[PDB]
Amino acid sequence: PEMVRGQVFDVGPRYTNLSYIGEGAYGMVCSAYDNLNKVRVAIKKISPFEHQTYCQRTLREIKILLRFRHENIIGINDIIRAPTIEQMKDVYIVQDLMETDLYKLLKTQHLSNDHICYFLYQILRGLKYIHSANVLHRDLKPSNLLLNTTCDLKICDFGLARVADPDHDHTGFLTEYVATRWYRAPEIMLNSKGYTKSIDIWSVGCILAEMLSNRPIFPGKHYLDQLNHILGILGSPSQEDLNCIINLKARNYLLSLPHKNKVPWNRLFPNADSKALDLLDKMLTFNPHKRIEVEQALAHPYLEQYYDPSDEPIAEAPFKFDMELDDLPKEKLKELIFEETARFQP
Ligand SMILES: Nc1nc(N)n(-c2ccccc2)n1
């Protein structure tokens, strides 16, 4: 088999000329030449079967990415694995090769207003489809937004995604959470499990702010510091917004803080388009019930050049997990991954 930087990368006859690209949130990633379609592609090696947690993330992603079909969501072109469950130690996921991601771009490049607008449009267009299927991404951030050399954008990493469940969103103060800190909505720290769509719009607002300035807007260093960063800019919440928080520990924590006034966006981003700032304000609203939804965001005057609801598809049905998944053993999950990947076997 082909070998790469001290590891087996056996992707068989079809894919050759392997070259290390990096580590994604699963394992090693390599580019390779696809001998059938004659293009270079990206291949991610996943070795998840020695952890119930990795298997769950892997399965969830495979299931979602195979059901979705959309220009702004990364697809799966091929999946490589052994012919039998007994011999299957790794799985290889093959996808279109992208040049870069928004994280790398923001480190190194100033974006024009036209690029910002176009990128934002594509994010929201893909998010419209995801949310129409009743799915929440829950970890939107610059690293999860891939770009090719013509600035086409694709959303990736559906490992933390969930079906929306508004009825079960409530929890106590300071409840643990898994998704990337700087892009977490304020309610996650206060009273929310992140089971509603408004979680994703907050993350998109954070991303917009970062595109405007090249730096993260709420770079909290730990769980609670994330909130003080938010409040220093948005200001103290109103009585009305506090009235929505019924849990006493969360409400009384907020009442204990000194008063902070809002910092107007135009002071933070003096070069920004005023329409971009108006939309940002509506995404970065403290109260999730007052936060703009994806379809309203697409129709905002900032995006008028691109907005076309007839070219902004929705999913054909809501998405559902047949089995629970969360309470399944390793052995079962292995069998399910084997079964889901069968359609790519000769
Ligand atoms: N589909 C694709 N294209 C690239 N470069 N991908 C990549 C994603 C994360 C880390 C390294 C590479 N993924």
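Chain A is numbered as in Swiss-Prot; the shown residues are, in order, 9-354.
Just so you know, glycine gets a Cβ as well, placed from its N, Cα and C.
According to Swiss-Prot:
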| type | residues | note |
| --- | --- | --- |
| DOMAIN | 23-311 | domain 'Protein kinase' |
| BINDING | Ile29, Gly30, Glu31, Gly32, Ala33, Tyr34, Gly35, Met36, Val37, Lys52 | ATP binding site |
| MUTAGEN | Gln117 to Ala | Reduced affinity for DCC. Strongly reduced affinity for DCC; when associated with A-123 |
| MUTAGEN | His123 to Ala | Reduced affinity for DCC. Strongly reduced affinity for DCC; when associated with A-117 |
| ACT_SITE | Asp147 | active site, proton acceptor |
| MUTAGEN | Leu155 to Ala | Reduced affinity for DCC |
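Overlay of Swiss-Prot annotations on the structure.
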{"residue": "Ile29", "record": "ATP binding site", "contacts (Cβ under 8 Å, 6+ apart)": "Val37, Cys38, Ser39, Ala50"}
{"residue": "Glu31", "record": "ATP binding site", "contacts (Cβ under 8 Å, 6+ apart)": "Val37"}
{"residue": "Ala33", "record": "ATP binding site", "contacts (Cβ under 8 Å, 6+ apart)": "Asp165, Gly167"}
{"residue": "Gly35", "record": "ATP binding site", "contacts (Cβ under 8 Å, 6+ apart)": "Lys52, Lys53, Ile54, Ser55"}
{"residue": "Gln117", "record": "mutagenesis position", "contacts (Cβ under 8 Å, 6+ apart)": "none"}
{"residue": "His123", "record": "mutagenesis position", "contacts (Cβ under 8 Å, 6+ apart)": "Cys159"}
{"residue": "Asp147", "record": "active site, proton acceptor", "contacts (Cβ under 8 Å, 6+ apart)": "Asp165, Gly167, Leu168, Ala187, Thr188, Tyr191, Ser211"}
{"residue": "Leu155", "record": "mutagenesis position", "contacts (Cβ under 8 Å, 6+ apart)": "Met106, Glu107, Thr108, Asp109, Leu110, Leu113, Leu161, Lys162"}
>> Just to be sure I understand the contacts, which recorded positions have a Cβ under 6 angstroms from any atom of ligand 1? Candidates are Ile29, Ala33, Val37, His123.
In response: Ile29, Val37
>> Can you tell me how many other Cβ atoms are located within 10 Å of the Cβ belonging to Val37 (ATP binding site)?
In response: 17
>> Taking 8 Å from the centroid of the Cβ atoms of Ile29, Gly30, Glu31, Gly32, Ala33, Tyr34, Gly35, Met36, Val37, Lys52 as the cut-off, which other residues in that chain fall inside it around the ATP site?
In response: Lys53
> By the DSSP assignment reduced to helix, strand and coil, which category contains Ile29 (ATP binding site)?
Replying inline: strand
